[PDB]
Structures are given as C-alpha cells and as structure tokens.
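Visitor: Please read through the structure below; I'll follow up with questions.
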Amino acid sequence: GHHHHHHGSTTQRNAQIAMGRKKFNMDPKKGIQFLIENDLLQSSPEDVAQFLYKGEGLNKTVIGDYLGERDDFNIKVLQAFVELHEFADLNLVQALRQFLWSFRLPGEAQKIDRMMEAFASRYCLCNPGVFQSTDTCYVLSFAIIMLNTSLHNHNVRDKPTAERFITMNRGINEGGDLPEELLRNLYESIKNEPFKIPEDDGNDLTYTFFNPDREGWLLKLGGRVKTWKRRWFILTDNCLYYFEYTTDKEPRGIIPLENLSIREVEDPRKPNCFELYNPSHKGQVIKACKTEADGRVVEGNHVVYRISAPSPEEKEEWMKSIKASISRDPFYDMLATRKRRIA
Ligand SMILES: O=P(O)(O)O[C@H]1[C@H](O)[C@@H](OP(=O)(O)O)[C@H](OP(=O)(O)O)[C@@H](OP(=O)(O)O)[C@H]1O
C-alpha cells in the first residue's frame with residue numbers, strides 16, 4: 001500500500017569521489033583539478049582549503065606538500081587553511097597540537113617557514129597581547145618543538161628541566177621575558193604528552209628537531225706566543241667562542257667560522273688535535289678577536305687555531321660538530337635571523 005522512494009544510483013558519484021582522493025594522494029594539484037572538473041569541489045582558495053582541512057581520506061604529508069608551495073593559489077589556500085583553525089583561548093602548545101594534527105610538516109626549510117609564519121600570525125590574531133610579535137610566537141613555537149624532541153627522543157641524553165626551558169627563552173618577547181608560569185605551563189604540557197602526529201612514521205620533524213650547539217673544555221695553542229691554555233668553548237650560530245670560566249659572559253676570544261675549514265693534525269706533544277684554517281687563503285691570518293690582559297680587545301694573530309681534545313672520541317665529536325656548523329643548515333639559520341630581529 002505505502003509508496004516508496006526512487007533512490008538514485010550512487011555508483012558513479014562515489015567512484016568519482018574515490019578517484020579524486022586516489023589522484024590527490026599521488027599528486028595534490030592533479031587530484032584537486034579532477035575534483036573541480038567533476039563538480040565535486042569549487043575552485044576558490046577557500047573551497048580548496050575546506051577540502052584539505054576536512055582531509056577525508058587524504059594523506060596528511062601530501063596536504064603539507066601542497067600548502068607549503070610558493071604558488072599564488074597555494075599561498076591563498078594556506079591562509080584560508082590556517083583561518084579554519086580556532087586558536088582563541090588556547091595556549092601555544094594547545095594551538096600547536098591542533099595545527100599539527102591537520103597536516104605533516106614538509107621537509108624543505110622555506111616550506112616549513114611559510115607554514116609556521118602563517119600559524120604564528122593566526123595564533124597572535126586569535127590571542128592578542130600574549131606575544132609582542134609574530135617573530136616571538138614563531139621562535140617559541142620552535143622552542144616547543146625542540147623541547148618535544150629533547151624530552152621524548154631517547155637519542156637526546158640530557159633532558160631539560162622546567163627551569164632550563166624557562167631560562168633558555170629569556171629575552172624572546174622582543175627583548176623582554178615571557179611570564180614564568182606561561183613557559184612552565186608549556187613545558188609541563190609537552191612533558192606530560194608528546195605532540196601526537198598523524199600517520200606518524202617515527203621520523204617527524206617534531207621528534208627530530210635537535211640542538212646542534214656545543215660546549216666543553218679544550219686545550220688551545222696560542223698565536224704569537226705558543227702556549228697551551230685550558231679554555232671553555234661554546235659553538236653556536238657558526239662561531240666558536242672561548243672563555244676563561246664557564247660563568248663568564250665576556251669571552252676570551254671569538255672565532256667566526258665562515259670561510260674556515262677543519263683538519264686533524266699531528267702535534268709533537270699534544271694528543272687528539274685538530275686545526276681551524278682558511279682553505280682559500282693559505283697562510284692568511286684568521287679574522288677573530290680576543291682580549292689582552294690589560295682589557296683591550298684586539299685582532300687575533302692566528303694562521304691556524306690548533307686545539308687538543310682529552311680523548312680521540314671528543315676530538316671526533318668536535319670536528320663533526322664544527323664541520324656541520326660550517327656546512328650550515330638553512331632552517332637553523334632562518335631561526336637565527338628571527339632571533340636577531342627580536343633582539
Ligand atoms: O697566556 P700567555 O702564555 O701569555 O700566552 C697567550 C695565550 O696563549 C693566549 O690565549 P688565551 O687568549 O686563550 O689566553 C693567546 O691568545 P689567543 O686567544 O689569540 O690564542 C696569546 O696569543 P698572542 O696574543 O697571539 O700571542 C698568547 O700570547
């Protein structure tokens with residue numbers, strides 16, 4: 001007696017949906033074009049952003065690849081993508097948890113930078129007055145990511161305390177300090193729960209963001225006067241600093257590593273030696289500054305800096321660290337630059 005509906009066949013539409021997804025996961029530009037041509041997606045940056053944000057059956061690494069691109073359209077998609085995230089009334093860790101669920105960070109430094117700039121800008125708009133600049137937010141985001149790696153990756157031996165995390169971030173708020181309890185809250189959140197990463201392979205940027213800076217006591221040979229001195233070395237931002245005491249703010253000397261190279265060397269008396277030298281200008285004095293006993297700062301007089309380590313293992317470690325510093329890392333450098341514009 002009762003009438004019944006006419007139900008339409010859904011075979012072809014579901015097939016197109018599935019086809020579009022399959023295509024996207026192999027090539028995001030081509031999948032998006034297929035869906036648009038098949039009237040399953042609208043062509044605006046906002047519409048593409050909603051599609052990626054929902055991400056139904058979409059590979060999150062592929063989403064990140066597409067959003068990071070320099071194309072005018074992709075830049076617009078990215079901004080609309082970040083706008084679909086609500087960061088209001090969330091702290092920076094909580095906002096990062098949310099954002100990092102939606103895609104997987106690409107490998108290329110310029111792509112990461114575009115995405116994290118877009119995130120930081122959005123966070124600051126959602127939470128005005130928390131950070132004095134977008135730069136502050138961006139840098140702290142990477143401090144949080146590095147903390148996640150330090151705490152949760154077993155390859156990092158020395159786990160930072162809350163107090164280390166707080167002091168590491170001194171000056172980040174455009175020259176001033178962020179609230180102690182805010183930094184503590186961020187630290188505690190990460191300590192309690194690592195970033196949960198979708199489709200995690202165990203090699204995500206958030207788990208492998210290591211700190212390459214180093215410190216330690218070594219014995220160094222003098223310039224004009226050939227005496228060996230025990231000095232506290234710090235390697236950071238492609239420069240080798242050395243100090244009389246670990247507690248000094250004023251270094252005994254500063255050796256920019258730009259244009260230098262390092263080689264293992266035999267010494268008649270000291271074991272485990274290496275040398276900094278300028279490979280392009282043989283015999284040339286290395287640009288450096290140091291302090292004299294009278295308190296003057298003067299140019300260094302070294303053609304080479306010969307340095308003795310207490311073990312072959314430590315020599316190897318320092319050489320590796322110094323070589324890595326010289327070859328540089330584009331993203332480390334980009335962070336360095338933002339930190340300089342903060343200060
Ligand atoms: O301490 P004495 O025996 O007087 O000898 C000093 C030290 O070796 C200095 O090392 P440090 O600065 O670590 O104390 C060195 O400066 P460098 O740091 O430039 O190697 C001086 O080189 P010259 O200034 O080039 O002579 C050298 O005269």
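All residue numbers here begin at 1 and follow the chain in the order shown.
This deposition comes from X-ray crystallography, 1.9 Å.
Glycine is treated like the rest: Cβ placed from N, Cα and C.
Straight from Swiss-Prot, here's the annotation block:
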DOMAIN    24-153  domain 'SEC7'
DOMAIN    211-327  domain 'PH'
MUTAGEN   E108 to K (Swiss-Prot position 161)  Impairs epithelium polarization
MUTAGEN   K220 to A (Swiss-Prot position 273)  Abolishes phosphatidylinositol 3,4,5-trisphosphate binding
MUTAGEN   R224 to A or G (Swiss-Prot position 277)  Reduces phosphatidylinositol 3,4,5-trisphosphate binding
MUTAGEN   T227 to A or G (Swiss-Prot position 280)  Reduces phosphatidylinositol 3,4,5-trisphosphate binding
MUTAGEN   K229 to A (Swiss-Prot position 282)  Reduces phosphatidylinositol 3,4,5-trisphosphate binding
MUTAGEN   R231 to A (Swiss-Prot position 284)  Abolishes phosphatidylinositol 3,4,5-trisphosphate binding
MUTAGEN   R252 to A (Swiss-Prot position 305)  Abolishes phosphatidylinositol 3,4,5-trisphosphate binding
MUTAGEN   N301 to A (Swiss-Prot position 354)  Slightly reduces phosphatidylinositol 3,4,5-trisphosphate binding
Visitor: List, in sequence order, the same-chain residues at least six positions removed whose CB sits under 8 Å from that of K220 (mutagenesis position)?
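Guide: Listed in sequence order, they are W228, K229, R231, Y242, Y305, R306, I307, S308.
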Visitor: Taking only the mutagenesis positions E108, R252, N301, which one has a CA atom nearest to the CA atom of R224 (mutagenesis position)?
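Guide: The answer is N301.
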Visitor: If we count other C-beta atoms within 10 Å, could you say which of the mutagenesis positions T227, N301 has the fewest?
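Guide: Lowest Cβ count within 10 Å among the mutagenesis positions (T227, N301) is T227.
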Visitor: Under a criterion of Cβ-Cβ distance under 8 Å and sequence separation of at least 6, what residues of the same chain contact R252 (mutagenesis position)?
Guide: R231, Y242, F243, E244, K290, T291
Visitor: Measure from the Cβ of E108 (mutagenesis position) and count the other Cβ atoms within 10 Å, all protein chains considered.
Guide: 14
Visitor: How many whole Å apart are the CA atoms of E108 (mutagenesis position) and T227 (mutagenesis position)?
Guide: 46
Visitor: Given the mutagenesis positions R224, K229, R231, and counting only Cβ atoms in the protein chains shown, which has the most within 10 Å of its Cβ?
Guide: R231
Visitor: Between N301 (mutagenesis position) and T227 (mutagenesis position), what is the CA-CA distance rounded to a whole number of Å?
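Guide: One finds 13 Å between the Cα atoms of these residues.
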